[PDB]
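Engineer: My questions will all concern the structure given below.
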Amino acid sequence: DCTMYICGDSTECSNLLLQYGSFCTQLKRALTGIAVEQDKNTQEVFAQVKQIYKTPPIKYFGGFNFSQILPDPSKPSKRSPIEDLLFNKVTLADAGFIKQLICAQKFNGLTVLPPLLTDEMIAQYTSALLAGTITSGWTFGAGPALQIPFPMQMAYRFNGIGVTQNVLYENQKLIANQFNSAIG
Amino acid sequence: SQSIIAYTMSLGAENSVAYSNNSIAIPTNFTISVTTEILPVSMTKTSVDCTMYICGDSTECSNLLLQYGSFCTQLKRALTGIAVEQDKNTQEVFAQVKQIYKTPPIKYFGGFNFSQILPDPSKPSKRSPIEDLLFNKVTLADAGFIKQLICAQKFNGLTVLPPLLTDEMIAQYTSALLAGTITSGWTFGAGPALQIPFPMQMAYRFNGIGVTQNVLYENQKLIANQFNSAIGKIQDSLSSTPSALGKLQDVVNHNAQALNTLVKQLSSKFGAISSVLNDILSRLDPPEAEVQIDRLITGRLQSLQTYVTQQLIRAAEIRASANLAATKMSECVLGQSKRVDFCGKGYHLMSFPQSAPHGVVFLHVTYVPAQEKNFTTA
Amino acid sequence: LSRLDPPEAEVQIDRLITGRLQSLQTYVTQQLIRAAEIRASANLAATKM
Amino acid sequence: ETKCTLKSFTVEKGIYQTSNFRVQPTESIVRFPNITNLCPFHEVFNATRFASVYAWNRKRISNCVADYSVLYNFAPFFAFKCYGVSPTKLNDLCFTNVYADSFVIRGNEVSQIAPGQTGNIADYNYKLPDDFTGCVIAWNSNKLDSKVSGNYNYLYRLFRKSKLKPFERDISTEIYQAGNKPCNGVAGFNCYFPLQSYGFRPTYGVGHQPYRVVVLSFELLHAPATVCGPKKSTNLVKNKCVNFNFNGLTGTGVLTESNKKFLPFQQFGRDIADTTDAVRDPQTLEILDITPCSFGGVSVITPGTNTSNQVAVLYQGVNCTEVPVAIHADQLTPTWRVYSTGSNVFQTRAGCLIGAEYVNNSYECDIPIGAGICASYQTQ
Amino acid sequence: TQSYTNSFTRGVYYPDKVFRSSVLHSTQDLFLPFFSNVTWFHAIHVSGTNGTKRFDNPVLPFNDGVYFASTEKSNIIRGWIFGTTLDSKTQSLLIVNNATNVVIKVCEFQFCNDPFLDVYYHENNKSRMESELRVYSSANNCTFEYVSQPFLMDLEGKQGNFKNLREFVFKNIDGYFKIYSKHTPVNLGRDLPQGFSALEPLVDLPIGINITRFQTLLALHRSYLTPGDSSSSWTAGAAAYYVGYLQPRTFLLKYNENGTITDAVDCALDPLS
Ligand SMILES: *[C@@H]1O[C@H](CO)[C@@H](O[C@@H]2O[C@H](CO)[C@@H](O)[C@H](O)[C@H]2NC(C)=O)[C@H](O)[C@H]1NC(C)=O
Ligand SMILES: *[C@@H]1O[C@H](CO)[C@@H](O[C@@H]2O[C@H](CO)[C@@H](O)[C@H](O)[C@H]2NC(C)=O)[C@H](O)[C@H]1NC(C)=O
Ligand SMILES: *[C@@H]1O[C@H](CO)[C@@H](O[C@@H]2O[C@H](CO)[C@@H](O)[C@H](O)[C@H]2NC(C)=O)[C@H](O)[C@H]1NC(C)=O
Ligand SMILES: *[C@@H]1O[C@H](CO)[C@@H](O[C@@H]2O[C@H](CO)[C@@H](O)[C@H](O)[C@H]2NC(C)=O)[C@H](O)[C@H]1NC(C)=O
Ligand SMILES: *[C@@H]1O[C@H](CO)[C@@H](O)[C@H](O)[C@H]1NC(C)=O
Ligand SMILES: *[C@@H]1O[C@H](CO)[C@@H](O)[C@H](O)[C@H]1NC(C)=O
Ligand SMILES: *[C@@H]1O[C@H](CO)[C@@H](O)[C@H](O)[C@H]1NC(C)=O
Ligand SMILES: *[C@@H]1O[C@H](CO)[C@@H](O)[C@H](O)[C@H]1NC(C)=O
Ligand SMILES: *[C@@H]1O[C@H](CO)[C@@H](O)[C@H](O)[C@H]1NC(C)=O
Ligand SMILES: *[C@@H]1O[C@H](CO)[C@@H](O)[C@H](O)[C@H]1NC(C)=O
Ligand SMILES: *[C@@H]1O[C@H](CO)[C@@H](O)[C@H](O)[C@H]1NC(C)=O
Ligand SMILES: *[C@@H]1O[C@H](CO)[C@@H](O)[C@H](O)[C@H]1NC(C)=O
Ligand SMILES: *[C@@H]1O[C@H](CO)[C@@H](O)[C@H](O)[C@H]1NC(C)=O
Ligand SMILES: *[C@@H]1O[C@H](CO)[C@@H](O)[C@H](O)[C@H]1NC(C)=O
Ligand SMILES: *[C@@H]1O[C@H](CO)[C@@H](O)[C@H](O)[C@H]1NC(C)=O
Ligand SMILES: *[C@@H]1O[C@H](CO)[C@@H](O)[C@H](O)[C@H]1NC(C)=O
Ligand SMILES: *[C@@H]1O[C@H](CO)[C@@H](O)[C@H](O)[C@H]1NC(C)=O
């Protein structure tokens, strides 16, 4: 806000600044456009699905271990351990939670608006994509989700690079162990 | 019984899957769909004169401005470069072919019906009905056609140059590409155009996505009916929607708003006795007149620089959009794209380009599965 | 404002206002470029997803 | 000109923008109100009984021809500082109303008559506005207003409850309520008279001698004229690029009859630029119109300078049944008015082109022009 | 009597004297806020053929200008007095109309309150009231004078249905009294009708005087339709004489295509506005 950052609560300064014409309508329009673009940016990346899928109750995917990426029901925030570690690693400064010491001393017209998408439904979107991509393969991004056993999808993805499915169907245990070790 | 209610946004409809050990799902039917996509390609060119704007037909103000040096030679090269980039942007998207192809005299494509996209010779402009609707739906502000009321209020050094490629030869390019892609497949995107019957081309397009040609060769009638219905209803969807071409309208409106603000900034004192040069010269005497004119000159320079400062960023964004549009035209139109969710939603079949005021519109054809049943697999 | 009469307080306050205006324009000028870069990165991320 | 706009003796094939063209004015006209009477300025400066500061005499002036060049030998003019209106650039203006205020004060307080100044005289007796425009004239008057015993003829107010608004008279013979006692005309202890003396004697030095001041306040604003300088008006010309002097409004353009509905209280017309659009005739009362003269840019189309020395000029957005075909001296800013302009003439949507012949052929074009039009070098 | 009413959307005038067309220019100036109270006022002096003293025409403060609205038969409301204490202590004004004349001036009148009530003032029989000025009785220290055309040029529709609504605005900003006025005979019985109209400046002249008081001059020698009651504190009662105060506000005026004014928006009434 110009009228407080520039001329602090002064009537004479405001009247004298009015002689410069329309000079802070642009400084507000540009910032509003930037905020709108920032709100729009995080919607295209995540909102790629139409329906919020759910993980199956029992978790047996042919030996693969998805406990490190799938949501953890025990935690109140329903966030995966990797997501929790990522959140703890980064130290965010301000997020607009009604702050009402350097942040408190920026009461000169500088405000930080909060994002429209709170950081609790982004995790819901991520869980939805994870469930849809581990329970239906790649067919849920083109039409209706069609179920398929995970080893069959494994053989499909191996066949897509030039390796026949018998390799997987004979080395399933070793492949699962390697995947578990890597994800650990 | 009407009010304003505040609630919590819902992500979407809740759904669950029935994953198990030996259960698979297979569709027994399909559906052809036609979507649309709008991409800006360019913005209006412009040119600004320092002498007419800053110091209106006054010798003393021009002499005082001369002392500042090269703050206006710099403000012409940027605008000329912007104009050149805008002129080049429209060439890359449309000028892809080397020759111009003619549609065959008799229009029979094995049941497929293309009257909505082929040019209509009855109309004077030789534009397709969808092209005409898109042209009419967008309201242009200025085009630089020797105008000699708001546009007439710009005798302040502001002019709008006309594009090199008029919107009469762009339709020729669109017709050429469409005839080439409906009479030769994708073979004319690499070398010489080779003729091929349309049903065989569509059968090969289905074979591209992993479905054997017998599906087409036994369901040709149904596929043609669905294609005709989708092509018919896409025009109604475009016509009846409140505002679909919003991006082009925003591009048109932003430049007009910026120009209006730039014109209005002349009505500013900038800490001076008056905002008109003739009075401030007649009333005053040269000593203090120099100081007041210097104030006005520096104010006008400061107001003028921001215009090109924002125009450069807008031109960069428009150039990025034009590059994306050119890549999309190269990949979806002149071939079949295996990139997921690039050329429409679903498995890609083919595409049609259309010209819109300051932009392009793509008509993707996509294949989507249908009712499915479970089976037991090993 | 307290230590001076309105006449030259006017020119001093003009000096202060023009300095603050010049200091404030550059902020949004750089923010536009930063936003454009972030938008390009977001587009790349969306395509990659 | 192309070789001059970019520093080099060789210009490559292409189109370059060089400068701008605009038609020049041919004659100048002036139209001022036709007033013959001379309004009096002698007695305002020349009077022996100027009133005191607490009640100063005001003289309003009306329709006349004020010659602001003869008053200089009316007084020593100790201070002749004028505000925004230039003192020398005062014989060539037109004003709505002019006022003169006359009074005599102490010389030490002479500097206190200015915007944004307080003290004693400027808080209880006389106040000026912050945005005042006009002049002040102060000079010594100790020669006349000097009494050997005491000059008890001029008084001023010391005590008042609040400061007065600018340009306000507050004459009143009251009793000030100093202290707690509500005195009711005793005028004794703790209740003093609001007025005191101006005892002027030759014994006192500079600053204490009486100083005689007169202020002139102008009305330079958009309104019908009442007072104008001594200038002689001329005839009206129309449909020609001329310079006008409409009641102090200086500018250029073409004047044509308009169809506006200027109400009796409307004198000037405006658009959104703070520039005048329509004007009313000062002495005929006819509604006119103002249009800026034709102007535009120039582009020079030239091949390689090592191939030929022939160029073709393009005027942008100018339809050349107008001055490009009828070209004359003292009418075009480019001094190079040396083309035929009767041959090699083409009209284009992006402004008409001079120096090229249309050919119905069609090739790939080298130098773009615009609107699907290109130019190139070609044999016979 | 005295009563309250709603001003609706009335009291907007051409701020400047320059021409415009199809423009939405906005201004900041003294104005009458939309949807405020206008307080009625009625002076009551008629009863039979006997005195029946009235003690009418009370003091009214004059702050930031005053908006005027009344429906006089021909010239029932005549003049207005402006000043302080109406005595030989501080200067006061004298504004009063005539058939075709006006004699407004600045002076220091000791008193001029001589209504000269008639013992047969009842208008239904006779309305004999000629040369009932009884003003400028005394002048102590006075030199200012001014004579010109009177403010109002009344028109008759040959019947009382087309009652004129003489909307006036008075201001004293640095002198130059603005007398913005407009005649709108189209009233048909309802007070302050829904609609829209503008006001135009007529006269301007600077004098210099504080004016913390405003009063009117009525035809007390010949008056009619003055019912009496104890109406006060937001009640109703026939007055046919409105008074409104003005405050500095910001307005958004939509200039018409021809050059008139069609709509206005107040920028300090509702958040939607
Ligand atoms: C693989 O999945 C199994 C469950 O099927 C996980 O088993 C337990 O996981 C908890 C989680 O911290 C550990 O504390 C236990 O020690 C694990 N027990 C056993 C026998 O594995 C296992 O953790 C998963 N693998 C990884 C690397 O997390
Ligand atoms: C696949 O879906 C299409 C959708 O149109 C089906 O076509 C419809 O079939 C029913 C029953 O024969 C007809 O009543 C409709 O008129 C058909 N639609 C249209 C637009 O004509 C088609 O039958 C489906 N195929 C199978 C094998 O079920
Ligand atoms: C399919 O093509 C045919 C012609 O090849 C079109 O048939 C006519 O189109 C005109 C144009 O509006 C209509 O007025 C006629 O009623 C149509 N006649 C028949 C028999 O269809 C037809 O419009 C095209 N299909 C669509 C959906 O437009
Ligand atoms: C065939 O597939 C459908 C879904 O595509 C199955 O319908 C759902 O099956 C799950 C699995 O237990 C149930 O929890 C849901 O309640 C079913 N939906 C409805 C609406 O009842 C269907 O059961 C499958 N049939 C077979 C034989 O496998
Ligand atoms: C799939 O097979 C495993 C093998 O033991 C079994 O534990 C699991 O219950 C089976 N899945 C279902 C849905 O029964
Ligand atoms: C100026 O001349 C015109 C002649 O057309 C005349 O009507 C007018 O009265 C003159 N002005 C004055 C002030 O007499
Ligand atoms: C005024 O002028 C007269 C002669 O015209 C002269 O006698 C007198 O001294 C002058 N007075 C002043 C105050 O200049
Ligand atoms: C202004 O109002 C006050 C109120 O008490 C009054 O005494 C004073 O005389 C007024 N000013 C003038 C110039 O009359
Ligand atoms: C122009 O042509 C001449 C030969 O006629 C050659 O010497 C010269 O280098 C050329 N200049 C350019 C700029 O091409
Ligand atoms: C431009 O000139 C051509 C030549 O006759 C004419 O047809 C057209 O009306 C002209 N346009 C303008 C705006 O003068
Ligand atoms: C070119 O074509 C026009 C008709 O379009 C014709 O009138 C003219 O004679 C042709 N030849 C020229 C212009 O040399
Ligand atoms: C007018 O004033 C009365 C009280 O005096 C109040 O009840 C009413 O709401 C007011 N009207 C407006 C519009 O403010
Ligand atoms: C009013 O006064 C007159 C004058 O004396 C008198 O004749 C008349 O009776 C009075 N009115 C009444 C009702 O008594
Ligand atoms: C007022 O009008 C009456 C009647 O027309 C007239 O006799 C009187 O002289 C006028 N007043 C003045 C001051 O002229
Ligand atoms: C009415 O007034 C007239 C005077 O013009 C008088 O002669 C008459 O008696 C009065 N009363 C009636 C009832 O006419
Ligand atoms: C005002 O008039 C009175 C007459 O009663 C007189 O005594 C006094 O001096 C006069 N004042 C002025 C300033 O003329
Ligand atoms: C406005 O002007 C037009 C033509 O200029 C006219 O027809 C219309 O009646 C005018 N509107 C009025 C006078 O209200």
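Residues 689-836, 849-1078, in that order, are what chain B shows, numbered as in Swiss-Prot.
Yeah, the Cβs are placed from backbone N, Cα and C, and that goes for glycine too.
Pulled the feature table from Swiss-Prot, pasting it below:
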{"type": "VARIANT", "residues": "B:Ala701 to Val", "note": "In strain: Beta/B.1.351, Iota/B.1.526"}
{"type": "VARIANT", "residues": "B:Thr716 to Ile", "note": "In strain: Alpha/B.1.1.7"}
{"type": "VARIANT", "residues": "B:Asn856 to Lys", "note": "In strain: Omicron/BA.1"}
{"type": "VARIANT", "residues": "B:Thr859 to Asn", "note": "In strain: Lambda/C.37"}
{"type": "VARIANT", "residues": "B:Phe888 to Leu", "note": "In strain: Eta/B.1.525"}
{"type": "VARIANT", "residues": "B:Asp950 to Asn", "note": "In strain: Delta/B.1.617.2, Mu/B.1.621"}
{"type": "VARIANT", "residues": "B:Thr1027 to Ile", "note": "In strain: Gamma/P.1"}
{"type": "VARIANT", "residues": "B:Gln1071 to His", "note": "In strain: Kappa/B.1.617.1"}
Engineer: When you rank B:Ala701, B:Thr859, B:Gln1071 by Cα distance to B:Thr1027 (variant position), which of the variant positions ends up on top as the closest?
Structural biologist: B:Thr859
Engineer: Within 10 Å of the Cβ of B:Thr859 (variant position), how many other Cβ atoms are there?
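Structural biologist: I get 21 for this one.
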Engineer: Count the Cβ atoms, other than its own, that fall within 10 Å of the Cβ of B:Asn856 (variant position), considering every protein chain shown.
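Structural biologist: Result for B:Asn856 (variant position): 18 other Cβ atoms within 10 Å.
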Engineer: Quick one: pull the CA-CA distance for B:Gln1071 (variant position) versus B:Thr716 (variant position), whole Å only.
Structural biologist: 6
Engineer: Far apart in sequence but close in space: which same-chain residues, 6 or more away, have a Cβ under 8 Å from B:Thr716 (variant position)?
Structural biologist: B:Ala1070, B:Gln1071, B:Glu1072, B:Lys1073
Engineer: To the nearest whole angstrom, what is the C-alpha distance linking B:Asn856 (variant position) and B:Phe888 (variant position)?
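Structural biologist: That comes out at 50 Å between the alpha carbons.
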Engineer: Sorry to bug you, but what's the C-alpha spacing from B:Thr859 (variant position) to B:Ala701 (variant position), rounded to the closest Å?
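Structural biologist: On Cα coordinates alone, these residues lie 53 Å apart.
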Engineer: Check each of B:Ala701, B:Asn856, B:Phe888 (the variant positions) against chain A and write down, in sequence order, those whose C-beta lies under 8 A from a C-beta there; write 'none' if there are none.
Structural biologist: B:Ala701
Engineer: Looking only at C-alpha atoms, tell me how far B:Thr859 (variant position) is from B:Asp950 (variant position), rounded to the nearest Å.
Structural biologist: 20
Engineer: Could you tell me the C-alpha distance between B:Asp950 (variant position) and B:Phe888 (variant position) in angstrom, no decimals?
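Structural biologist: Cα to Cα, B:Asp950 (variant position) and B:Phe888 (variant position) are separated by 36 Å.
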Engineer: Note down the number of other Cβ atoms within 10 Å of the Cβ of B:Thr1027 (variant position), including every protein chain shown.
Structural biologist: 13
Engineer: Taking 10 A as the limit, how many CB atoms besides its own sit near the CB of B:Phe888 (variant position)?
Structural biologist: 22
Engineer: Write out which of the listed variant positions, namely B:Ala701, B:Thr859, B:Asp950, B:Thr1027, B:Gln1071, lie with a C-beta under 8 A from a C-beta of chain D, sequence order kept, or 'none'.
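Structural biologist: Qualifying residues, whose Cβ lies under 8 Å from chain D: B:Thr859.
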Engineer: Could you tell me which three-state DSSP class B:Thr1027 (variant position) falls into?
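Structural biologist: It is helical.
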